[PDB]
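Asks: Quick one: this structure, given as structure tokens, is what I'll be asking you about.
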Amino acid sequence: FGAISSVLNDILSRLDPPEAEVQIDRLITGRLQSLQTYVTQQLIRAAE
Amino acid sequence: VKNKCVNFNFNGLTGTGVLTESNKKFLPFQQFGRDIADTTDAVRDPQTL
């Protein structure tokens, strides 16, 4: 998602919060978008 | 320490899980296992193989 590593723990392990936030805010935006799409898939499919 | 929910850091891998013996057999070169979802599930202990 345009962050240094897909593993959350790797980011937390290597770089400390002040720069970590910029990296993690990228994953949160990405992961949450993927979660949001899956639910909207399910709601529509459950309607079917 | 095995079979207990232990915070672990292997070769500096790090993370939380329950360390248990695995019957799965690595090929000699391989070091880190992985999952269908590409998450760490099998590890080789550095000090003792």
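Residue numbering for chain B follows Swiss-Prot; the residues present correspond to positions 534-582, in that order.
Heads up, header says this was done by electron microscopy, 3.4 Å.
Cβ coordinates are placed from backbone N, Cα and C, and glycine is handled just like the others.
Swiss-Prot lists these features:
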type	residues	note
VARIANT	B:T547 to K	In strain: Omicron/BA.1
VARIANT	B:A570 to D	In strain: Alpha/B.1.1.7
Asks: Provide, as an integer number of angstrom, the distance between the C-alpha atoms of B:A570 (variant position) and B:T547 (variant position).
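Replies: Rounded to the nearest whole number, the Cα-Cα distance is 18 Å.
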Asks: Return the single residue from the variant positions list (B:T547, B:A570) that has the minimum number of other CB atoms within 10 Å.
Replies: B:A570
